[PDB]
Amino acid sequence: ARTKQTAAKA
Amino acid sequence: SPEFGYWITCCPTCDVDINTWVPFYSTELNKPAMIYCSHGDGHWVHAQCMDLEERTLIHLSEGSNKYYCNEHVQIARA
Ligand SMILES: [Zn+2]
Ligand SMILES: [Zn+2]
């Protein structure tokens, strides 16, 4: 499923 | 602004407001985590408004399944 703000990023 | 898609009223019980929101999931910084519902023309809901546990949200995000939110999953699909 498409999500937003669900991964740690840099 | 709501035009960016986060600071919206996502469902009739939505509790999220930019003036009172705080991080809840480990992946959040300054915006609420959201998930896409495939009902109709589609819409986005805040994960916390759907009562999703972090493990469940992450599992959904890593998979290829579509999602239907709590308001729409019980509607029969033609
Ligand atoms: Zn909401
Ligand atoms: Zn929905």
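Along the chain as shown, residues are numbered 1 onward.
Method of determination (from the header): X-ray crystallography, 1.1 Å.
The backbone N, Cα and C atoms fix where each Cβ goes, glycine too.
Listed features, source Swiss-Prot:
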type    : residues                                        : note
MUTAGEN : B:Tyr6 to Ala (Swiss-Prot position 415)         : Abolishes binding to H3K4me3 without affecting phosphoinositide-binding
BINDING : B:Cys10, B:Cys14, B:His46, B:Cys49              : Zn(2+) 1 binding site
MUTAGEN : B:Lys31 to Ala (Swiss-Prot position 440)        : Binds PtdIns(4,5)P2 at wild-type level
MUTAGEN : B:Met34 to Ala (Swiss-Prot position 443)        : Abolishes binding to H3K4me3 without affecting phosphoinositide-binding
MUTAGEN : B:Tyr36 to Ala or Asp (Swiss-Prot position 445) : Still binds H3K4me3 and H3R2me2 but with reduced affinity
BINDING : B:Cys37, B:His43, B:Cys69, B:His72              : Zn(2+) 2 binding site
MUTAGEN : B:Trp44 to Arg (Swiss-Prot position 453)        : Abolishes binding to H3K4me3 without affecting phosphoinositide-binding. Impairs enzymatic activity of the RAG complex
MUTAGEN : B:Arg55 to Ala (Swiss-Prot position 464)        : Leads to a strong reduction in PtdIns(4,5)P2-binding
MUTAGEN : B:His59 to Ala (Swiss-Prot position 468)        : Leads to a strong reduction in PtdIns(4,5)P2-binding
Mind running the recorded positions B:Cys10, B:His46, B:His59 against ligand 1 and keeping the ones whose CB falls under 6 Å of it? B:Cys10, B:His46
Just the recorded positions from B:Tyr6, B:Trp44, B:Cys49, B:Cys69, B:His72 whose C-beta lies under 6 Å from any atom of ligand 2, please, or none if there are none. B:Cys69, B:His72
Specify the nearest of the recorded positions B:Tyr6, B:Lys31, B:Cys49 to B:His43 (Zn(2+) 2 binding site), where nearness means the distance between Cα atoms. B:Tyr6
If you measure C-alpha to C-alpha, which of B:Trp44, B:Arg55, B:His59 (mutagenesis positions) come within 10 angstroms of B:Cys10 (Zn(2+) 1 binding site)? B:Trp44
Environment of B:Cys37, B:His43, B:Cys69, B:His72, the listed Zn(2+) 2 site - residues of the same chain whose CB lies within 8 A of the CB centroid: B:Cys11, B:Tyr36, B:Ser38, B:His39, B:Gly40, B:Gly42, B:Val45, B:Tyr67, B:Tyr68, B:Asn70, B:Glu71, B:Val73
Apart from B:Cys10, B:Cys14, B:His46, B:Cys49, which residues in this chain have a Cβ no more than 8 Å from the mean position of the Cβ atoms of those residues at the Zn(2+) 1 site? B:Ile8, B:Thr9, B:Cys11, B:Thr13, B:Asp15, B:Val16, B:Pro32, B:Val45, B:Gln48, B:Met50
Check each of the recorded positions B:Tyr36, B:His43, B:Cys49 and report back the ones whose Cβ is under 8 Å from some Cβ of chain A. B:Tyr36
When you measure from the Cβ of B:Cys37 (Zn(2+) 2 binding site), which residues in the chain that are at least 6 apart have a Cβ under 8 Å away? B:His43, B:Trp44, B:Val45, B:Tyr67, B:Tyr68, B:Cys69, B:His72
What is the separation, in Å, between the Cα atoms of B:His46 (Zn(2+) 1 binding site) and B:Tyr36 (mutagenesis position)? 9
